[PDB]
2 protein chains.
Amino acid sequence: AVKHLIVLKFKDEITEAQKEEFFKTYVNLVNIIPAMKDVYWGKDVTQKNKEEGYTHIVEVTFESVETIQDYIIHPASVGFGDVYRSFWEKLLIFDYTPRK
Amino acid sequence: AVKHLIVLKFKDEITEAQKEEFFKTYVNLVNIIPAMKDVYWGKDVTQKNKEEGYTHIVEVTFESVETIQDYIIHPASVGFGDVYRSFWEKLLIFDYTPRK
């Protein structure tokens, strides 16, 4: 299993209700896209890095490196980006195999 | 349970062997600091955001918001920072309660 980590900042004009809908809709993609196994999101509470200003984290689990592309080309993921592109100001994306 | 997420970039002079030791030593803190419940780390494989250049992720689980401070003041965590401060170029720290 691999992890797909999204770190983001919303645009200032986006409301709390819009953010709640954004995450509810993203979380539901697990039910639509086979490769997408689970998702959690969170709002940062510490605000340590104020200049950068990322506020939210989304972590998705995929069964493998090879199945990420299945998600990337899935109409539901493409659709999510099409609906909500204007909501985010910036993001960082990471993909990795957890180790300990 | 809450999550404590560290996103970092090592200095260019730090070797792969040094990184391996860094993470091995950090992961072992779970055995020393009661509040620290688990840890995983990963190396980003995508390199989507090259200007920012963060390369590694560490995710720690704490039992609660209130016990994070127990970790923060623990001599073993302070010690880890004292030993390895010079290894990292920059980092981002987030703390959040996972939601879905």
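Sequence positions for chain B are given in Swiss-Prot numbering; the residues included correspond to 2-101, in order.
Using the three backbone atoms N, Cα and C, a Cβ is placed for every residue, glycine included.
The annotation active site, acid/base catalyst is assigned in Swiss-Prot to B:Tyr72 (among others). Taken residue by residue with DSSP, B:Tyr72 (mutagenesis position) is part of a helix. Cβ environment of B:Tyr72 (mutagenesis position): B:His5, B:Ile34, B:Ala36, B:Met37, B:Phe63, B:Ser78 lie under 8 Å away, each six or more residues apart in the same chain.
All chains included, 17 other C-beta atoms sit within 10 angstroms of the C-beta of B:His75 (mutagenesis position). The feature active site, acid/base catalyst is assigned by Swiss-Prot to B:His75 (among others), with experimental evidence given as support.
Residues or ranges marked as 3,5,7-trioxododecanoyl-CoA binding site by Swiss-Prot on the basis of experimental evidence: B:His5, B:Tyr72.
The Mg(2+) binding site feature in Swiss-Prot is assigned to B:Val31, B:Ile34, B:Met37; the stated evidence is similarity to another entry.
DSSP assigns B:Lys4 (mutagenesis position) to a strand segment in the three-state reduction. Here Swiss-Prot notes a mutagenesis experiment, B:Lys4 to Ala, with the remark: No effect.
Experimental mutagenesis is annotated in Swiss-Prot for B:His5 to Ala, with the remark: Total loss of activity.
B:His5 (mutagenesis position): 19 other CB atoms within 10 A of its CB, across all protein chains. Listed in Swiss-Prot is the mutagenesis experiment B:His5 to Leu, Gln or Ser, annotated as follows: Reduced activity.
B:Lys12 to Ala appears in Swiss-Prot as a published mutagenesis result, with the remark: No effect. Neighbour count (other Cβ atoms within 10 Å of the Cβ, all protein chains): 11 for B:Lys12 (mutagenesis position).
B:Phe24 to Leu appears in Swiss-Prot as a mutagenesis experiment; the accompanying note says: Reduced activity. For B:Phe24 (mutagenesis position), the same-chain residues that are 6 or more apart in sequence and have a Cβ closer than 8 Å to its Cβ are B:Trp42, B:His57, B:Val59. In three-state terms derived from DSSP, B:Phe24 (mutagenesis position) belongs to a helical segment.
The Cβ of B:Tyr27 (mutagenesis position) has 19 neighbouring Cβ atoms from other residues within 10 Å, across all protein chains displayed. Quoted from Swiss-Prot for the published mutagenesis B:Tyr27 to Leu, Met or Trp: Reduced activity.
Experimental mutagenesis at this site is recorded by Swiss-Prot as B:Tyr27 to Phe, annotated: Increased activity.
The Cβ of B:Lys38 (mutagenesis position) has 14 other Cβ atoms within 10 Å, all protein chains considered. Where Swiss-Prot documents B:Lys38 to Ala as a mutagenesis experiment, the accompanying text is: No effect.
A strand conformation is recorded for B:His57 (mutagenesis position) in the three-state DSSP classification. B:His57 to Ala appears in Swiss-Prot as a mutagenesis experiment; the accompanying note says: Total loss of activity.
Per Swiss-Prot, mutagenesis B:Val59 to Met is noted as: Slightly reduced activity. If you draw a 10 Å sphere around the CB of B:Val59 (mutagenesis position), it holds 19 other CB atoms from the protein chains shown.
Record note (Swiss-Prot) on the mutagenesis of B:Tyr72 to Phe: Total loss of activity.
Quoted from Swiss-Prot, the note attached to the mutagenesis of B:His75 to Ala states: 99% loss of activity.
Using a 10 Å Cα-Cα cut-off from B:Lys38 (mutagenesis position), the recorded positions that qualify among B:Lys12, B:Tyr27, B:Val31, B:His75 are B:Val31. Of all Cβ atoms in the shown protein chains, 24 besides its own fall within 10 Å of the Cβ of B:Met37 (Mg(2+) binding site).
Within 8 Å of the centroid of the Cβ atoms of B:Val31, B:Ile34, B:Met37, where the record puts Mg(2+), the same chain has further Cβ atoms from B:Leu30, B:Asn32, B:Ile33, B:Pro35, B:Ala36, B:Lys38, B:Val40, B:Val61, B:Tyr72, B:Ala77.
Here the Cβ of B:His57 (mutagenesis position) has 20 other Cβ atoms within 10 Å, regardless of which shown protein chain they belong to.
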